[PDB]
Every structure is written in C-alpha cells, then in structure tokens.
Amino acid sequence: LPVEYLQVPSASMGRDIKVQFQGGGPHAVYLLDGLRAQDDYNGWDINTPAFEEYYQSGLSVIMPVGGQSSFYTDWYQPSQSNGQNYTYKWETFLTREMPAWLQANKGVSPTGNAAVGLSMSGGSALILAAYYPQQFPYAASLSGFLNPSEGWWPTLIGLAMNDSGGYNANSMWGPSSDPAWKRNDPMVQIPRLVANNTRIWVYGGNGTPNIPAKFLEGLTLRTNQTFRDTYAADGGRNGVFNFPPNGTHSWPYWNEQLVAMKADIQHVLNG
C-alpha cells in the first residue's frame, strides 16, 4: 500500500505536523483521531484497516498525526499545567495550512472533501462542515460529543481532557459561559448544517467502552436523541442516523461505520 508519512509545516503552531497520507483521487477523507491521539501514528492506522479499506476507492485518505485532547480546534492559549509551550491551532491547520500544502504539492483539492471523526473529533467533524462547507460537504460523527456546551458535558469534557495528557478545557474554549462553547457545539450549529445542506452521518453506540457507567450512558442516550430530533425539527433532510442496539464506542465498531459509509461518501463526493 502506497501510504506516505509527511512533514507539513504549521506556521500557526510553529512546528511541523506529521500527516499519514494515501492518494488515489482529488477529493479526500480526513480521518480525525480520538482523545488520546499519539504523536507517532493516527489511531485509525493503529487500530483499523482504514487505509486498505479505502485503497482504490477513488478517494484520498488523510490522517493527521498528533493533537491529544485538542478537539481539532483553535485554542485561546497554551494549556495550563502540562507545560504546553505553544497554542493549539488545529482548525487553522486543517482548514488553511494542510490543504494548501496538499494542493500545491500533490494536487489534492481543498474543496469537496469529507471530515470523519470519532469520540473527541466526532463533534469536530460536524463543526468543520458547519463553518467550512465548501471544504466539507460531508461530515461524519462517530460517538461524538454532540452538545458539548450543555448540562453535564462541559464538566465531563474537562475531566476527559485532564485524564488525557492533563489538558485544560479552560485554555481551549474558556469557562463554559464563554461564547466558544456554543460556537463549537454541533447541536447549536444544526441550522448551519441545514442551511449548508451538509451530508451528515451520525453514529452513536451503547454501553460502556468517578461517575456510574449507567448514568453516563443515560446522558449519552438523551443527548443523541435530542440531536436527531432537533436536526429533523430544524428542516434537516440530508442525514443518516445510526443507533444500532449492539453498537459500541470502540475502534472495531467505528471501523464498521467507516466501511458502511464508503459508498455514501463516494456517491456524495464523486457522483
């Protein structure tokens, strides 16, 4: 398999970002990582056969490497405690710096692509489509945080980020009253997704991959149901909602969904 590892300079983050890449078409699937993203390889390549599954699909595959607990967003400041000596600017990287580099050097189109995320980056994918519809007419969220600004979620996200590399949610989007929380909330941005006619693919699993597991499961179930209902209520007509009883929040089932959506992405992006 013709998989490459690239070093893509980020002016905004003052460092080179590693990117795993497989070509095969002008349009690409951006495969975003989970909460515990490592600096050597993207979680999709560590845990799944994603590259082989999309080989000769007519689509390129882009796996950015790094950004533990980053939510693939532009942060207010360096994270307080874990000694981060720069500010995460991953929205700037994914929407400006990386597509410019791939276009200039490889001919990958900056427009007409898919953003696919899981866990932490499920919401990221929807937000990227909400604000950059020309770049991402297609977005998939697999076990994402669909309402991060509401209820228990700012606290739970803060706890998760701290457990994953000691990152500080306050440095990212401020206190939960800060406008950045609603700005980056897929539920709140459903009207953008509808206006843009974004093709969205939303998966939620069940079960358990402190606070009792059943309580957390109840929160996840309710928020997922609210997102689906609100999308329909707001005029949404271009979504796929997959909530199978036996689905889990795990790489094997996230891969099952990535395979299931391949025909969907091919038809939407390549006709």
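The residues of chain A that appear here are 52-260, 267-328 by Swiss-Prot count, in order.
If you're wondering, the header gives X-ray crystallography, 1.5 Å.
Even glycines carry a Cβ here, placed using N, Cα and C.
What Swiss-Prot records for this protein:
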- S170: active site, nucleophile (ACT_SITE)
- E274: active site (ACT_SITE)
- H306: active site (ACT_SITE)
- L86, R87, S170, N198, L276, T277, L278, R279, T283, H306, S307, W308: substrate binding site (BINDING)
- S170 to A: Do not form alpha,alpha-trehalose dimycolate (TDM, cord factor) and alpha,alpha-trehalose monomycolate (TMM) (MUTAGEN)
Tell me, if you would, which residue among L86, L276, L278 (binding-site residues) has the fewest other CB atoms within 10 Å in the structure shown?
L278
Just to be sure I understand: of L86, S170, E274, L276, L278, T283, which recorded positions have a C-alpha no more than 10 angstroms from the C-alpha of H306 (active site)?
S170
I need the most crowded of these recorded positions: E274, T283, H306. Count other C-beta atoms within 10 angstroms of each C-beta and give me the top one.
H306
Can you grab the distance from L276 (substrate binding site) over to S170 (mutagenesis position)? Cα atoms, rounded to a whole Å.
15
Output, ordered by sequence, the same-chain residues six or more apart from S170 (mutagenesis position) with a CB under 8 Å from its CB, or 'none'.
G85, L86, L193, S194, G195, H306
With 6 residues left unmodelled between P260 and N267, could you check how far apart their Cα atoms sit, in whole angstrom?
15
Taking residues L86, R87, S170, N198, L276, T277, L278, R279, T283, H306, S307, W308, which bind substrate in the record, the widest Cα spacing (Å, whole number):
27
Reported as an integer number of Å, what is the Cα distance between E274 (active site) and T283 (substrate binding site)?
14
